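In what follows, a structure is listed as structure tokens, so that the remarks can point back to it.
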Amino acid sequence: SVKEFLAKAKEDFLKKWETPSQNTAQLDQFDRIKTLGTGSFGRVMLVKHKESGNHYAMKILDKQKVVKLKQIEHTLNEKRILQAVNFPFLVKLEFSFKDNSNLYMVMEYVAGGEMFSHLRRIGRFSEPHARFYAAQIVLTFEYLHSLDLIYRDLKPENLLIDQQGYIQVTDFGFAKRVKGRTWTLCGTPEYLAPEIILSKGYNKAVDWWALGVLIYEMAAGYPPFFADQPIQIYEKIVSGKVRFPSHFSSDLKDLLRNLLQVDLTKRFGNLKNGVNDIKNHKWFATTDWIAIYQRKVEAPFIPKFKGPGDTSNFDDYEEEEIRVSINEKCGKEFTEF
Amino acid sequence: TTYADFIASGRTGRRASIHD
Ligand SMILES: Nc1ncnc2c1ncn2[C@@H]1O[C@H](COP(=O)(O)OP(=O)(O)O)[C@@H](O)[C@H]1O
Ligand SMILES: [Sr+2]
Ligand SMILES: [Sr+2]
């Protein structure tokens, strides 16, 4: 059962948490092909590993800049947690290493592209389609939270679609191991829970709020709280007034009312039955939770793939040459990486 | 419509994170 599985998962996690993998490849073993996304501290590139011929996604982070912008702890969290977790809907870290200038995280290449792209392109997902992805997130948060992990950055741009049409969660940049409350103002404006914005101190219930936002956006085509600037979004979030599209089922609106609950003693995922309040909700009544975990459910959408290195499902980004300094930068800050 | 107002807004593209 659930319990069994989760206890053995914790034992494997804690072992890697306490003795993380380090230095398992080097830069010249990969041929860099194209940028898959740029980000605050570098970029993610499609690469080909020369000795196996396999394609991977290499996340590159500039060390000096991470120190300058005071994101060291978050970066070390990201790698320390990603190397230790293992779950069917979490992207797999295959290699990690650092050089004079950069940190590198080499993950499995998820070739279906961001959920974001598919969602904007098609407009919105049907409820069965949104439910198929939402179930994977419910199971993944159950797993992460059991490990005392909070994820803190759910959004369609951090969810990739694999060749089988299942989700791969990526970007553990704000993931943190904490038993109770934490205080950092971080995440993505549309997805922030009211208690984050209100600087109250907060816990893993922020991930269940974010699920509420994700399910809304998947099914509506737009987020429940939107405006042109973050502060205008924050205002609507804290009001917590939510309006639902015409086409939302009654079950869907009732689930969302319980996830997008400003009040912590009332938010689903955070009550006495914990995740089970969500799994047992009527909107998920057709959902076969074990079949999902086992990936035996037919995906509603399968990405069109044209060969292992195909990037057709990603936008184009401006390329920039990867520079590596002949002087080591920030060695001590990133010793454990 | 709400959809038209969203699509005419400034935040329909990939959204960056915030950390302060
Ligand atoms: N494992 C992956 N496979 C394919 N593409 C990925 C993978 N990891 C990241 N990406 C692409 O790169 C983008 C940015 O990666 P991300 O980890 O979110 O960096 P950042 O935190 O700086 O935004 C993702 O939104 C996705 O488009
Ligand atoms: Sr991201
Ligand atoms: Sr990030």
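Numbering of chain A is taken from Swiss-Prot, so the residues present carry the numbers 15-351, in order.
Determined by X-ray crystallography, 1.6 Å, according to the entry header.
Each residue, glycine too, has its Cβ placed from N, Cα and C.
Taken from Swiss-Prot, the feature domain 'Protein kinase' applies to A:44-298, supported by sequence analysis. Annotated ATP binding site per Swiss-Prot: A:50-58, A:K73, A:122-128, A:169-172, in sequence order. Per Swiss-Prot, the feature active site, proton acceptor maps to A:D167. Mutagenesis annotation in Swiss-Prot: A:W197 to R, described as Does not affect interaction with SMO; when associated with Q-88; the structure shown retains the original residue. For the published mutagenesis A:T198 to D, Swiss-Prot gives the following note: No phosphorylation by PDPK1. For the mutagenesis of A:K286 to P, Swiss-Prot gives this note: Impaired inhibition by the R-subunit. The structure shown keeps the original residue. Residues or ranges marked as domain 'AGC-kinase C-terminal' in Swiss-Prot (evidence: sequence analysis): A:299-351. Listed in Swiss-Prot as a mutagenesis experiment, A:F328 to A is described as follows: Reduced catalytic activity and impaired inhibition by the R-subunit.
Features recorded in Swiss-Prot, as mapped to the structure shown.
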residue: A:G53; record: ATP binding site; DSSP (3 states): strand
residue: A:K73; record: ATP binding site; DSSP (3 states): strand
residue: A:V124; record: ATP binding site; DSSP (3 states): coil
residue: A:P170; record: ATP binding site; DSSP (3 states): helix
residue: A:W197; record: mutagenesis position; DSSP (3 states): coil
residue: A:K286; record: mutagenesis position; DSSP (3 states): coil
residue: A:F328; record: mutagenesis position; DSSP (3 states): coil
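The subset of recorded positions A:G56, A:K73, A:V124, A:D167, A:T198 lying near chain B, with Cβ atoms under 8 Å apart, consists of A:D167, A:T198. Within the set of recorded positions A:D167, A:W197, A:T198, A:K286, A:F328, the entry lying nearest in space to A:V124 (ATP binding site) is A:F328 (CA atoms). Counted over every protein chain shown, other Cβ atoms within 10 Å are most numerous around A:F328 among the mutagenesis positions A:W197, A:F328. For A:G56 (ATP binding site), the spatially nearest entry among the recorded positions A:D167, A:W197, A:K286 is A:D167, judged by CA separation. Checking the recorded positions A:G56, A:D167, A:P170, A:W197, A:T198 against ligand 1, none has a C-beta less than 6 Å from an atom of that molecule. Annotation for A:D167 (active site, proton acceptor): spatial neighbours A:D185, A:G187, A:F188, A:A189, A:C200, A:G201, A:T202, A:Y205, criterion Cβ-Cβ under 8 Å with sequence separation of six or more. The Cα of A:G127 (ATP binding site) lies closest to that of A:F328, out of the mutagenesis positions A:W197, A:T198, A:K286, A:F328. Rounded to a whole number, the C-alpha distance linking A:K73 (ATP binding site) with A:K286 (mutagenesis position) is 39 angstrom.
A:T198 (mutagenesis position) counts 15 other C-beta atoms within 10 Å of its own C-beta, drawing on all protein chains shown. A:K286 (mutagenesis position) sits 29 Å from A:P170 (ATP binding site), taking the Cα positions as reference. Of the listed recorded positions A:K73, A:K286, the Cβ environment within 10 Å is emptiest of other Cβ atoms at A:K286. Spatially, by CA atoms, the mutagenesis positions A:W197, A:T198, A:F328 include one closest to A:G53 (ATP binding site), and that is A:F328.
Closest to A:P170 (ATP binding site) by Cα-Cα distance, out of the mutagenesis positions A:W197, A:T198, A:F328, is A:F328.
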